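These notes are about the structure you will find just below.
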Amino acid sequence: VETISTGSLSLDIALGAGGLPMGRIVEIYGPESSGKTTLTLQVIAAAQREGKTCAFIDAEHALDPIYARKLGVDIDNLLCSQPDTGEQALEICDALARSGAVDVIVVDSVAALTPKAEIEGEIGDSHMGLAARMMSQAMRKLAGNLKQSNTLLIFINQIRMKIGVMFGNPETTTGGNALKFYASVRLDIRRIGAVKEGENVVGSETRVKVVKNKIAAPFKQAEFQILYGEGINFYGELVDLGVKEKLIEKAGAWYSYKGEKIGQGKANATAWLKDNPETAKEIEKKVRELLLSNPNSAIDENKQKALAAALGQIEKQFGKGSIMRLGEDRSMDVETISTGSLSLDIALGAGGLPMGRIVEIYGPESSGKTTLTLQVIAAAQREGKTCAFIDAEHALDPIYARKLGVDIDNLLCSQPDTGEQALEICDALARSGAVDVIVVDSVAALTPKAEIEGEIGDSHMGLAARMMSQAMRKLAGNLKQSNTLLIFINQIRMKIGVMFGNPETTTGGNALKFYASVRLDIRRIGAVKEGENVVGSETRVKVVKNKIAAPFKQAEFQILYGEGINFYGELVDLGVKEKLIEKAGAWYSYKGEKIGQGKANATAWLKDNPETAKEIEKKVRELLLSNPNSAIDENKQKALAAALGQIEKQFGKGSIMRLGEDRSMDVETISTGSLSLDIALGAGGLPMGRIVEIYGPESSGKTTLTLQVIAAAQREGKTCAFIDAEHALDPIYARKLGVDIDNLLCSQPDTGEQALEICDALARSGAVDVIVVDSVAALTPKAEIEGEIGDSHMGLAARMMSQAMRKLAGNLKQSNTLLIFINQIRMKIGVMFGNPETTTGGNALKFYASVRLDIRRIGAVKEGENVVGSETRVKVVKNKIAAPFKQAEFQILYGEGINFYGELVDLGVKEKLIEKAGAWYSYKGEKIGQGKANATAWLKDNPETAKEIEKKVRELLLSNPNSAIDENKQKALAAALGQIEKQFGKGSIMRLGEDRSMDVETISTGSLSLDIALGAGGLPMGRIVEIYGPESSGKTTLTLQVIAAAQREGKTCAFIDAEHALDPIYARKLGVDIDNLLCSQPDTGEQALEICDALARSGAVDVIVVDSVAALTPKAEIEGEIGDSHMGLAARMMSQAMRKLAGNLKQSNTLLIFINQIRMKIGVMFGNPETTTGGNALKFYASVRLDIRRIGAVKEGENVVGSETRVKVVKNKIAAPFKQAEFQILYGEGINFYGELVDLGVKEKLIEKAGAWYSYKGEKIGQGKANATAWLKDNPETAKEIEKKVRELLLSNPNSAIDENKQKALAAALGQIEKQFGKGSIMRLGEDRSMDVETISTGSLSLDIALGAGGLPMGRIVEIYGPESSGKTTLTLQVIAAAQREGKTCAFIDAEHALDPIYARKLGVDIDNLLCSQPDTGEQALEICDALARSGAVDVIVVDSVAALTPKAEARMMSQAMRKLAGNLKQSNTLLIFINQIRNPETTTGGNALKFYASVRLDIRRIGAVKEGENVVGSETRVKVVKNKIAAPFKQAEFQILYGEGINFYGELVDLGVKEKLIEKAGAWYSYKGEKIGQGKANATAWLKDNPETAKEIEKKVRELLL
DNA sequence: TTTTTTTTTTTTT
DNA sequence: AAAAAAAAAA
Ligand SMILES: Nc1ncnc2c1ncn2[C@@H]1O[C@H](COP(=O)(O)OP(=O)(O)O)[C@@H](O)[C@H]1O
Ligand SMILES: Nc1ncnc2c1ncn2[C@@H]1O[C@H](COP(=O)(O)OP(=O)(O)O)[C@@H](O)[C@H]1O
Ligand SMILES: Nc1ncnc2c1ncn2[C@@H]1O[C@H](COP(=O)(O)OP(=O)(O)O)[C@@H](O)[C@H]1O
Ligand SMILES: Nc1ncnc2c1ncn2[C@@H]1O[C@H](COP(=O)(O)OP(=O)(O)O)[C@@H](O)[C@H]1O
Ligand SMILES: Nc1ncnc2c1ncn2[C@@H]1O[C@H](COP(=O)(O)OP(=O)(O)O)[C@@H](O)[C@H]1O
Ligand code: ALF
Ligand code: ALF
Ligand code: ALF
Ligand code: ALF
Ligand code: ALF
Ligand SMILES: [Mg+2]
Ligand SMILES: [Mg+2]
Ligand SMILES: [Mg+2]
Ligand SMILES: [Mg+2]
Ligand SMILES: [Mg+2]
């Protein structure tokens, strides 16, 4: 075995043998721009230095001779061939092997070894592994010839990805398995880092692994540096290896060899070995001896005979000049074209993009990809080159292209139908040799044939990528031999499941990465402002791959909208930087002559002096370029016209034509129904045949605006379709907006794929002109609905969208059909820069949309008292049609639409077309109104004059103006509808006007004034509703009232008590049918929601309510610990639930109400600091949103008997929003309905009020509201009569064998549920025993009375708070004592670290059996509880001071604890008391969570001292019941805490006895049954102490009297 | 043998 | 201001 140096010393050591083996086969593979070519050339250089003959096979068609020479290759003697077929390439090798003249042969990319049949054939249908079988044959033939010739052969290979291999690594190597086996050495090279120079990237840090070794031990690895333009930093390696072997001394930063100091820092040491080649050889030799795991151990005149013989053979076989010496091959020299950016041309090193090569540009949407491309076309045409554009993205605007300076009339252009078509076109135009530069707009948009022909959902695993990989092989060869440049524009996609690196990729697999000679990364970095205006995009491009010069240089510049790249701008800056232009502050001078004042003018001057500009540019290029470059055309047009004939008789009548004459390319627009928006769009409206996205917050105007454009389009007679995936569109309101309901096609689809497939049908039909999809948010994938809630479908939704886009773009343009997607806003979490807002359904839509709108409600349109509309602002966020970032404001008047004439007045006054004399409005001298109100109304009345003003405004303000047959349309229309319905169900799509299931039905809320405030008269069936508010506000109560109401009409209800707090007895008191109310206390949140989904689908339940979304704890959270952070897991769960439920709730006509709690958002100073648990999903999907608040107390002299209540309608999809209702909740009774009725009746003048007297129709019915209410109670007949008239008078949107089948599907659902979520997860409330309320004595009798129930509730949460030393701990211990006396097990959590055992015992606690913990962290404390709860062994747990619950890291912690504990505490019947401190200006530590979840809340206070003449022996104490979910709240108890004894029981007994008249109090004397028992409370207490018998007797009577 | 494709979401005085 | 865990396609 003999070896050759690789040019890397460390690699030679890693090889064991000291180099690569002669007469053997070697493979090198790795990622793109890793070093494969470079390394190869270094070994050639090395071999030539010893005088060996080399050959290079540049199948990749990418080798740069000049760079090869820079690496130290003898160009003039390096044999080189760019073969046409793969067989040719290999046959050449076999000849050169057999010749025995060549010593080393390298083949650049087996990847590029395209079989003959593959080029000869098409692009599209393949021949899988007619390339692997070819390789396998080549190997067999070559092995023998290579050994007997002692000739080394190196194959360079690229990396591809084996799909979904979850066992080893997903990487392979092109050309099958043949090469793996035959190779004696296999190398894996990778770029691991950058070799930096402060600012500059001057090289690639490199690592090679020996992956196969037949010559020595395998799996050794070598690292080194590739210095761009120099090669492998050999001396660098040598320094390091030398120091490592102790041959070179390193004294800190000083390097010594044999006592002589040779450098300071690796930099100089390297340079020294460079200067002493003699000493360098000496060190290298010793290193090789020290580290090589094996030693190696008249004539050439015959070689040249057989050499020349082989070359003659080859050329008379494969063409005139198939193989020649690299140094003389002219077609190998690199030529460049300007990019239209000067700084980019400098960054490229070569001065521009390389001819006959492949280039990729990628970046975010609206970054400059298309624009930049067109600038290079413009540039190339200016020098007279022929260009072609492939608008696969179907989005190129001819007018804008011309504004950028492109010759439209001569720019060849094609909008292809399939991806294969697009690429086949290229291959024709390449081979033609007529075209010089071709650009393909979006490889993203290169949809494979099978994908368009298939459905949406049809999965084509890496079909797209495999197509690209084939295209590359075929094109490389044809592009070089034609000297034709090809630029691919690409989009960015996110790769999911990557935590290192960057999460960005590029569509169309890995093929393009490798074949591209240049790869550009363009990004918009800032806005080019004009005080107010945004006139351009600040832009930065990174050279990410470079086969032509050094990579990783970057260029910045400006794209001025409507003009292009600011070239002269660059030139000024570059000139000043190089000292060619003088800058004296704000003055710019060139060669003494002053040329401008400020960059603005200097630029304009260079514009005016093109001659001087060229002169400066040239000098800059000379000063700053890293690699300076350097009868006939009548034949071109022959082969051109020949290619075009070929193409059109292959891909259709007019598949390719000159851009300037293609009519279907011009842009047409439709009014949005907002004038100012039309101006902001520049073009005057939305573009036909394109895609548009509108997004914004909930109830912002997305649906409404959409309908207005439909209305507008129908007014001109266009056919529209609406896809109500959100399942929320109200036909009546749509009509009020002016939509033709009867002719508006409409579909509520079941799956997302269905929705999109429908579009694709309606697009292709060419019958529909405008289609709108309501909420991409609501486009739920098939698998998601078919799966459960919790089933994770990682970016399945987004991948679906991305496929939809590809298919739709083509069909929408060729049909001239507009498509608008409405989208919702979600928050992205873990972003601190930028804005935290996104858009559902991934990145696909961002790119494909031609217009992107951001709509927001900015204010209320008021009417003194009334809110009659939403002040609205829309921002143009993306614009492919005109300049972006203009914004429009206007009014949406509820029930009317966009105030168009409003806009018109304002715009008219602003342009001085309408005169405004204070409050008076004049047009052409004629006064038309007084105040905007009337002026608007006047333009309404004079539509003729209105058109006249509008037209002038449009002329004045539009930056981009535009100005037998239908019987065939209805054929293809009806054809599409038949298709659809026989595919997606009986009535999946129909005319809105006849769809009955679309009409709106309502249910009473149990509050009359709320029903009026709703406009519709109640809550909407088959929709989602949210009620939120502060704690004890009325949320649960109100809910139950609607259930009661619905049951009274015989509807089936279900309740989901996730809050675990519903009291059956109170529910019954409110008038609910307990025995028939289905009820579930679920364990996880997913369980709760899955239950709903079952009950929805069942169609048996009519109304479902979920108590606290706050309490919908995700599975993982319960299964995890307290402290385990689940970032927005809860919210993501909700968002999934919404998608699944909307569809099932409408088709079942089932109402769903979510009760929600209020949390505070922290770090907000504007607005209100209040939110709602469970993210943003529910905001959007809810058709009604209610805000309920307790505003006052309903008093009874002394007693508090109810809560004065106010509800605000905060969202309304059913009627006008923002009306509010007030009423009374009477504790234990419910909403005072008749109360409302009296007030409403008096207000409408139906009931007469003469001071305190109430009369109806002359008959006096009461004295004061009290009696009047009671009278209507007694006359239900007359009450109905008054209510009906009130409803007629005040409802703004007036309303709209069989049940035996229901119980079949009901029972079926319940069986399903219980065999899924446990033995008794759902049952009738009336029979659920675990739901009944049990109590424990507090140790204070008066407190037990004040509680109403007689004590604290088991299996619930309780909070006690108060000032310091008020009695919190003490009282707690008394209840423990009490509970232990009945034999319950207690636990105490002394987080306050202050509990005194001896005092606890004095209070009567069983110390020996009281479980007790002093925890270290707060999470620990709560986790302990959760364990003790779940154990079901402990009955009562108390936590001393939530104040003292210090988080580990040291409210969000509390909020998580609540969710987890509620469920575990009820199912264990375990009481939990939290003691809290005080921080009216009073609060409670640990946020708002506990307020809501507590069933009882106590306020204890020391009010006085219990004196003993001199001594203070106790604290006089008062407790207020502040919250009560168990009985009526706000009762208060007083008593005595005697220090060292406890709650002075006998004290209480004396007071209670005197109060009930059982004990006589004659001043200071206390008598019982005539017998005097004490003098002053002191002695009376002591007497009852002494007569325990009589004490029991009194207590018993008090209990009978007061319980 | 031949090949990738894609995000999803708040949480709290 | 400091937190992360998810996969199914010829
Ligand atoms: N002509 C050149 N001038 C300067 N640097 C180059 C040139 N060609 C390649 N390089 C650099 O050398 C490194 C490896 O290039 P190369 O060996 O072509 O990668 P591969 O062959 O693995 O695709 C890359 O960082 C690349 O930018
Ligand atoms: N027809 C037009 N008129 C004015 N500005 C435009 C037009 N088309 C695009 N632009 C602007 O040029 C910039 C880049 O657009 P483009 O080159 O189409 O990006 P990409 O192809 O990368 O999505 C954006 O700021 C965009 O708003
Ligand atoms: N049926 C209706 N009656 C009265 N006003 C409505 C109705 N539907 C919607 N609105 C009002 O129109 C505005 C926007 O509603 P919409 O277009 O549905 O918003 P989005 O679809 O963006 O959530 C809101 O202010 C809302 O109150
Ligand atoms: N079982 C009951 N007996 C008497 N009053 C009750 C009962 N349950 C609740 N209340 C009272 O009804 C009002 C609202 O209670 P609820 O609807 O549970 O509030 P929320 O669910 O909004 O926290 C409060 O004043 C509360 O004290
Ligand atoms: N170990 C003890 N011995 C005597 N008196 C005590 C003891 N602990 C508390 N007290 C008294 O009882 C009253 C209330 O105590 P405690 O219930 O601990 O108050 P809080 O828990 O509200 O701070 C105070 O006046 C206090 O001085
Ligand atoms: F790629 Al674009 F607007 F042309 F996102
Ligand atoms: F030489 Al390459 F991708 F194979 F840059
Ligand atoms: F998307 Al909406 F109200 F229609 F939030
Ligand atoms: F003494 Al304390 F809460 F203030 F127990
Ligand atoms: F029912 Al609550 F706070 F949500 F009392
Ligand atoms: Mg290479
Ligand atoms: Mg583009
Ligand atoms: Mg909507
Ligand atoms: Mg509640
Ligand atoms: Mg205490």
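Residue positions begin at 1 at the first shown residue.
Using the three backbone atoms N, Cα and C, a Cβ is placed for every residue, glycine included.
These come from Swiss-Prot:
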- A:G1362, A:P1363, A:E1364, A:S1365, A:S1366, A:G1367, A:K1368, A:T1369: ATP binding site (BINDING)
- A:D1551 to A (Swiss-Prot position 277): 10-fold increased survival following 3000 Gy ionizing radiation (MUTAGEN)
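Once Cβ contacts within 10 Å are tallied over all protein chains shown, the binding-site residues A:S1365, A:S1366 are led by A:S1366. Highest local Cβ density among the binding-site residues A:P1363, A:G1367 belongs to A:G1367, counted as other Cβ atoms within 10 Å over all protein chains shown. Across the structure, A:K1368 (ATP binding site) and A:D1551 (mutagenesis position) are spaced 22 Å apart at their Cα atoms. Distance noted between the C-alpha atoms of A:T1369 (ATP binding site) and A:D1551 (mutagenesis position) is 24 Å. Rounded to a whole number, the distance between the Cα atoms of A:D1551 (mutagenesis position) and A:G1362 (ATP binding site) is 24 Å. Proximity to ligand 5 (Cβ under 6 Å from any of its atoms) holds for these recorded positions out of A:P1363, A:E1364, A:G1367, A:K1368, A:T1369, A:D1551: A:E1364, A:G1367, A:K1368, A:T1369. Neighbours of A:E1364 (ATP binding site), defined as other CB atoms within 10 A of its CB across all chains, total 8. In this structure, the CA atom of A:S1366 (ATP binding site) is 21 Å away from the CA atom of A:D1551 (mutagenesis position). The ATP site is defined by A:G1362, A:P1363, A:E1364, A:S1365, A:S1366, A:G1367, A:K1368, A:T1369, and by the 8 Å test on Cβ atoms against their centroid, the other residues of the chain that qualify are A:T1370, A:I1500, A:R1501, A:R1502.
Residue environment of A:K1368 (ATP binding site) contains 23 other Cβ atoms, counted within 10 Å of its Cβ in all protein chains. Between the CA atoms of A:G1367 (ATP binding site) and A:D1551 (mutagenesis position) there is a gap of 20 Å.
For the 16-residue gap in the deposited structure, the Cα of A:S297 and the Cα of A:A298 are 25 Å apart, rounded to a whole number. The distance from the Cα of A:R1479 to the Cα of A:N1480, across a stretch of 8 residues left out of the model, is 11 Å. Distance from the CA of A:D1551 (mutagenesis position) to the CA of A:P1363 (ATP binding site) is 25 Å.
Long-range C-beta contacts of A:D1551 (mutagenesis position), restricted to its own chain and to partners at least six residues apart, with a cutoff below 8 Å, comprise A:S1342, A:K1577. Two residues, A:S630 and A:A631, bracket 16 residues absent from the model, and the distance between their Cα atoms is 25 angstrom.
Gap in the deposited chain: 16 residues are missing between A:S1296 and A:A1297, whose Cα atoms are separated by 24 Å. As deposited, the model skips 17 residues from A:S963 to A:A964; the distance between those two Cα positions rounds to 25 Å.
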